[PDB]
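Right, one structure below, let's go through it.
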There are 4 protein chains.
Amino acid sequence: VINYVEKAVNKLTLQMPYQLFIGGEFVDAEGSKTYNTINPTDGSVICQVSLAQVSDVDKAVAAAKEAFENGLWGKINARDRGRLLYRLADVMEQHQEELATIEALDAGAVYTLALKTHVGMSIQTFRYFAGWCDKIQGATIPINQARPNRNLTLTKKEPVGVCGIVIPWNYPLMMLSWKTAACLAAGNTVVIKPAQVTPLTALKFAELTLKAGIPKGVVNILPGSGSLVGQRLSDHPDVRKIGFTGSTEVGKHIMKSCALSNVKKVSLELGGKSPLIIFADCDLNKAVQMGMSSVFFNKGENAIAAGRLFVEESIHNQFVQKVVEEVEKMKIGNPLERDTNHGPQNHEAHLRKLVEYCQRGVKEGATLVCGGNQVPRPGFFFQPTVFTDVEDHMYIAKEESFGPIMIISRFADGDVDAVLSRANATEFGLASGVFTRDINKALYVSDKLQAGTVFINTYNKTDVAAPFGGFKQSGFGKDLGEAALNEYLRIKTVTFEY
Amino acid sequence: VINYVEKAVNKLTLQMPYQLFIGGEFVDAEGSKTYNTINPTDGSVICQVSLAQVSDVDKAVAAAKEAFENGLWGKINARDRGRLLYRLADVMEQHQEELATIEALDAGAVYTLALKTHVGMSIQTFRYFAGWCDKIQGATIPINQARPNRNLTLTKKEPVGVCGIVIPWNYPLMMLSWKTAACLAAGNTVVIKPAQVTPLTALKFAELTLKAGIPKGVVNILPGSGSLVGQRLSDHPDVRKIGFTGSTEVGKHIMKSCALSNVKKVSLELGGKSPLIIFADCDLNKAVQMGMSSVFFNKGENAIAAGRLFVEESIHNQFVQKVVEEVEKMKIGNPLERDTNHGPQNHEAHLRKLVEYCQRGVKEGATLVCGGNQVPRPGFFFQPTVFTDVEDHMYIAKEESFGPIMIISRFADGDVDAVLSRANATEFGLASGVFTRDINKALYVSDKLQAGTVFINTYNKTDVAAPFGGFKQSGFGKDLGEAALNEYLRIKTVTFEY
Amino acid sequence: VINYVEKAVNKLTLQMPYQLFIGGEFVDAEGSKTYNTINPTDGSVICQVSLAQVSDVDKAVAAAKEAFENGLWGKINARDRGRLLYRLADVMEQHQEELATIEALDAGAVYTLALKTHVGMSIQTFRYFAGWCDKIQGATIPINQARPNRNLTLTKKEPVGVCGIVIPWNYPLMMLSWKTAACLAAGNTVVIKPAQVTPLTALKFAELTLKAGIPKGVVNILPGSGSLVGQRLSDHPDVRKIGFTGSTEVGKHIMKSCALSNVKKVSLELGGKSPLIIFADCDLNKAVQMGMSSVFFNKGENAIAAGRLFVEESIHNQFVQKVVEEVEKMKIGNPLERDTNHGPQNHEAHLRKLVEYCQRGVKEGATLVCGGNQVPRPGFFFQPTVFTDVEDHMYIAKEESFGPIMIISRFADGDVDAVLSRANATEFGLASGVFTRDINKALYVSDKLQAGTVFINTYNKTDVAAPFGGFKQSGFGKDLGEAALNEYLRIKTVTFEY
Amino acid sequence: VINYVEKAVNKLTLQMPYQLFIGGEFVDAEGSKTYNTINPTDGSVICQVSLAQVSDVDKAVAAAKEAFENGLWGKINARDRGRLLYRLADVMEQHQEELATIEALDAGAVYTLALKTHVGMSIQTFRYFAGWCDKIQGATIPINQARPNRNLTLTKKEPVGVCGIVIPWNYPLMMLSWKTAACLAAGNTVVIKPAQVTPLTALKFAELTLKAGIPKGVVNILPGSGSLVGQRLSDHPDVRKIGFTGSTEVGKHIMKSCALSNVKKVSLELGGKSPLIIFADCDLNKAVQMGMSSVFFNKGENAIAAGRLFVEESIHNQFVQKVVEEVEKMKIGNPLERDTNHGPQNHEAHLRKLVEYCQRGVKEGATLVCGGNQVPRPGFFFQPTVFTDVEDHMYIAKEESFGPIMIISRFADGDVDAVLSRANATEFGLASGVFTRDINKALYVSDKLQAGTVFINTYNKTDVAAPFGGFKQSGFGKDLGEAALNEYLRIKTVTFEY
Ligand SMILES: NC(=O)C1=CN([C@@H]2O[C@H](COP(=O)(O)OP(=O)(O)OC[C@H]3O[C@@H](n4cnc5c(N)ncnc54)[C@H](OP(=O)(O)O)[C@@H]3O)[C@@H](O)[C@H]2O)C=CC1
């Protein structure tokens, strides 16, 4: 039997585990240390959660190692590994309302969105990658023959072994799922560190692995801080790969730590300052709707959020006019209320940063059209924000807000290369977008944009089959798609002479 | 006119450039600094070579960046890029005797071997990767449709941009060729740092890129030190990828340097301590020939050299007898003598390391069966060496010699898993081999060996089409094969709604 | 409400549809015509089954065409098509005992074997291909650019459209599943003709498509004759692809009919006379076990069954002795009885053919070591048979028995190429096998065998992920694996200029 | 020493072989039979050409078989096969002017076009496929393991063996090259039947295979009739694959002949009635240029020629006015003259057919806007022709002309689905095209068009890397791209247990 924090809310009875998940059981951290997880709708403590220590990390890694080297996960058929991951997805589907509610409490995710995206996409992720298990294939290669003898060369795709996954707080379950699904589908075992501020759906997910029959030690979950738990994972001599999603500066440190220990492999999904270029020949009403969504989706807590909108001179003023109209219709409120469409920010420290971000925007001369402030109510709500007259030298033109802040610049009618240059003048390169009805402009702009994803007449259209990752200082490696598997596999070349 | 060091040798008049190669021109380093490159056959100075400074690195990177962004290389068809790389191979083949002679002089490479391997495989590498240019393909992906609308998702494979390549001294031209061919085939431009002790074939190669019509600035070559030139490449804000081959310790530092600058991509080909397991049911005389080659090839200066031979008890002593008989037949001498089997070690400091390595093996209790010291003669020759009674705890059982030192341990008759455990008990993982006539042992042992390459009934059988790279602390990423391309390409996902 | 033939057998109540399945409903054939399906255990009539006429084929094709062009199947996401096929697999697994019992009745498949293979592999087939749906991907291709303009070239994989599947009687459900799973995963719709003598699992499968929610018209099943129903499918102007498994002579006629109508695509899985070469250095007892299995599995009604065994001279007599010892232990009986090893042949005409086959073998001078005759008991049982002293000119050396008849020839000790020549001297090339502990022989022999599958130290080891198809007159195209999809897809190239 | 027909023309000396090419030597046909090849510029006889008989086919097939089974071609490394084909491409380039001049003489190809396309693309084809040789790769597949044992499954890509290639006359050398390059790159040997009316570049190409060092027997060339030589290739028991390009009716017969002999593999590139849909939002001047090119390229003797132009109501008359203006500017004349941009039709029978075809268009009520007649000069020149008021039921709306005949229909403004239906109402499906600046219409139309190639804002843009083939009665299988290799390879599955 497992200890839960029980909570009657959203017409359900939530049963939330709150302990470390190690070697297939929920256990207290070393010394029974704990910390509070905060509900962002009202600032209250949801419950106490175990706080992993170094010795807990070592225990998690040991369990992962044993499960890989000697446990059932390392022995079963790829096909049957796949069956287990499908079953895991089914179990997650059976708990989708409960998971979405926990995500609503823990991260302020609007329930209807959490159900469709945070949770729904997590389910798709496990089903998608389950299908890959018995379709991961190596090669036979026609090398030169050592005459009078013959040669056969083949490759085998093998798991990398024990992995660490370190994720952020914006979509707690979904970021976990993206990376964990690829990791497990490739035959690895894993120690996962959720963002300290959002441990709850991870811990519930841990319980669901038990229900699905995932062998003990294959999935291990350690709520705790990056500087302690995350750091130890990156240092550990038995971890052979880190999968990381978070800020560029922590990414740099993680990669450094991978190097200095045992050259463990690393993938990095880092920040974004993603440009959206809106031409006069677009469908303007659709540009407003998709433009809205590109910034405000998931309260702007979205690595690929459009961080600059460049709007062609002749439609700029009309675009801003319509954006303001639509911004005014947004209902701000409790994520559990069905009419809510803008929930609170994830946690307090992030709310503070958003306040400062907008102060600086105003200080440096941008026009604040609306918002920019904490909403006066309990919790950590932030008013949807629109800036105009944003110039390329400005802080808010360079730096990622990760909040609901639309940052608008003009470009002259008929300029294409000039706006492209401005769009590309960033060390980020995670995503980008273009709205235009012109085929030639769409294709040309998408060649020239220096970003891992280019959206054309849409935005935020991610898919579990479509690889997702950055260029330049947005990192390297893919989540999602066939390409994701490559971060979690190694290639062995086997060459015979006969 | 290019300045040459001219040398009448080996029936040829070598014309050897000696300066930095930047933006299509041979130029002195800052302050006209130079250093000596040393002939390992007699310890004489071959000539002075420009010694790149930081400002020279910055110039080379600036030339590479301009060549990629605005030069011809970034505009031509993939197919036409292929034609240029094929033509480069042709030029290399037209100069193959000269390149092999230069390699004999600079690296102590035995001339017959240098023709066939150092130079011959370099030519194969360019031809092979030339064929890939117009066959690098992205995907179209059946994502979920945003009904009532439609979606098209495709991927585009793009170059990474400016690359730095840092290589070692054991096969100067060939290591350059492996990485550079893949790098250029993928459409990138490059700054190459050859090992300071072996700049000459790299500089001759630079001139050949001119004869081949490779556009100015696509290839830049900077002889100089790792800690100065190599460091600046890893730190440089406009370099987007480092391809590295060398020691594990420098590899760690390189990766750290990529992290701390701009999270540039990195691939690491690091040390080996590769195990060769020889069973009693093998063809013994063949095992002796291949066993010897697995150690002594290219005077042991070979990252995949078998660093331990595990020989089944019942054949051990006969195996050692035959090896000693064969070792006595090896002709040691000048790399230009056509009957030379064994040339000098690459440079003086390495010879001294090899003397110390062998003193240490004796001191810790291994049996010196033959060799173990510098051959008394001018230059830097080391005796082919055989150690027996080697035990798992010993320094020479753990550490990579990178010299012609056969390190033999028995294993028990009819044991398989126990020898595998010993073979795997290393943080290296670059290569390995197994000699056996038994199909079941061969397949099982190749599954279980923790190494990027497993040779079966052969050794050193690399091939331009067969991917080559390590596991664990031997690094990550592949040179050669289709797989090598992936270190030099990025994936852009382009998603339409219509 | 569906009409069933109800039968209480095997501790179950079977509910067997017996009508045509067209447009999602069970309906009588034109003029309510029927025929008898015969239980091979006792010769009794199981029930009457609808006998499809030309007008019924036309109705089924029309239903398939509507379902493809206007129905849901053609509109849903590839991912959701996948979900439906995974649901179909679950439904099949929920009914596995029932399906295996029906197959035991209809085909004489030993129940324990039918659970694991006839039905078990069918279930695996749908799960496997279900995973392919959203992972079938086109390409983006780096074509030459019409400078000063640009080009993008991509490929789209599209369904072929309406398909006909015509299958034999040896594994009724499994052969249907192999082809139908791939066909449907590629987004096609289908009309299936089971072998007239074995319609029952096909019809039950049809009902399971309803339970799984496969849209109406996607699957249509027509019990009936090849020369009427199969022929009309091949001739139909709206059918775009025929998938055929059966005899070489019918296969010729099918290909010819695809030609003369509308050059519909065709794939052909035809006969076999597969050689199994057993060397003296094999594991003898293992060779006996697998040798027997290679012939007797599924009462020899197995297209890849070893049709000749070549046994090295020095182990031949001992091999024959051991086979005879093991043959005597086989338990012949009712397929529903748990101790049964060897069930009845599929139908009477086939039994008659096997009797004649063995009469001819004795007549032409081969040594009948055992069997050769109908077992004295009700139904259509045939004694496991062993022939020795078979010479290459004999009829039984050339002709496919498709029954439990082991046909043994000797080869001289050491005579590798000579035995290969003998093994390849056939216009068939479906499968082949070699038993040897010698890696060099195994690799060499497998290069030289002219067959689509080579087994090494095993036999009948098929897998839903491993492609299966013949060379020469055994046909072309694959069932199973990624390769099977290509038969059911078309490639559209799309080339933009911008 | 080879016998040539020598001719001083176009500033060079042609040296044209005129005999059969068998087993690496030029030889007379049985009974020294010959026939005349006719120059379409003046109706004169170029020379006499050997006329292959049945026994010549058998000799060619036997040479091909021997070259495959025992000659060097079946023994050399894949890489070295690649070198030979790249050398063949070089030799072709060295003879580019001569080949293009022969093509002008024999087929009426305008010399400047022949140099760039007929010959230029042929050279690209061999270079492209040469690069594939050592990059053709099989798989290793994670099949279910027969516990407590292990399984390894790999696939080997092998040559099919002796192939027959039968080609049409519209681009003699280029059709030969497309198919032959893919065939040889895959390791096969081949017997080629050029169109009887166009043997000369094929025979010169045969001579170039000697200069390139292609082993004797690998390439064999048989000028002669389809009904005799082609038929025997389809029937031959030793031919294992036919590659065919030509009319639908002959394709049907070829496929039938493949079936009835030995189920040899077959690919079919058949007729087209390719629709080009021009929207009012296109760049009209560019649409006129590309539209004209879509019809008139290579005097309309082009399988992918737009056989039907649908032009949006509002631009229709202006489009027709502009086409007529541009047609008046075309220079009709000797293909060797540099100002010629419209050469003669390929042969006399085809000119007649075009004359009759246009009579029929006029008779059935289509408006003949210009052309329709033979040009009053020597040879077989036909006027660039434009029809308007073409109705869907008309013969000329349904039948492929294969000549320079633009066939125009209107469609209503804003119709999209209606025009698509009309464009898709054909049993052909080889190519298609759409001109529009609207991204949404372009993507949607290319989804809906039922053809193997869709051009968007261009036409005739084929590329050696882009697969080319038809849907429906336009056939199946690809020429060009990676996909083309699949017609010329077989997959062998090899499964070990250990
Ligand atoms: N899809 C594609 O890639 C292409 C298709 N084509 C198509 O070809 C047609 C125009 O050429 P056309 O001359 O009419 O084509 P045909 O089908 O009449 O001839 C093509 C080739 O087939 C040969 N042939 C004829 N009968 C037989 C037979 N019984 N067995 C074997 N071979 C035979 C011909 O020989 P012979 O010399 O005696 O006539 C010729 O070499 C058009 O429909 C066009 O669309 C053309 C080019 C490319």
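Chain C is numbered as in Swiss-Prot; shown residues: 405-902, in order.
Header entry for method reads X-ray crystallography, 2.3 Å.
Cβ from N, Cα, C; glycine included.
If you look up Swiss-Prot, you'll see C:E673 marked as active site, proton acceptor, on the strength of a curator's inference. Annotated NADP(+) binding site per Swiss-Prot: C:571-573, C:597-600, C:630-635, C:650-651, C:673-674, C:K757, C:804-806, in sequence order. According to Swiss-Prot, the mutagenesis experiment C:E673 to A carries this note: Loss of aldehyde dehydrogenase activity.
Within the same chain, residues at least six positions away from C:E804 (NADP(+) binding site) with a Cβ under 8 Å of its Cβ are C:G675, C:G676, C:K677, C:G711, C:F832. Reported as a whole number, the C-alpha separation between C:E673 (mutagenesis position) and C:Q600 (NADP(+) binding site) equals 18 Å.
Each of the binding-site residues C:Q600, C:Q635 was assessed for Cβ neighbours inside 10 Å, and the highest tally belongs to C:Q600. Following the DSSP three-state reduction, the secondary structure of C:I571 (NADP(+) binding site) is coil.
Each of the binding-site residues C:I571, C:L632 was assessed for Cβ neighbours inside 10 Å, and the highest tally belongs to C:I571.
In sequence order, C:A456, C:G568, C:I569, C:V570, C:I571, C:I625, C:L626, C:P627, C:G628, C:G630, C:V633, C:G634, C:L637 are the residues of the chain that are 6 or more apart from C:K597 (NADP(+) binding site) and have a CB within less than 8 Å of its CB. Around C:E673 (mutagenesis position), a 10 Å sphere centred on its CB holds 27 further CB atoms from the protein chains shown. DSSP assigns C:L632 (NADP(+) binding site) to a helical segment in the three-state reduction. In the three-state DSSP assignment, the secondary structure recorded for C:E804 (NADP(+) binding site) is coil. DSSP classifies C:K597 (NADP(+) binding site) as strand under the three-state reduction.
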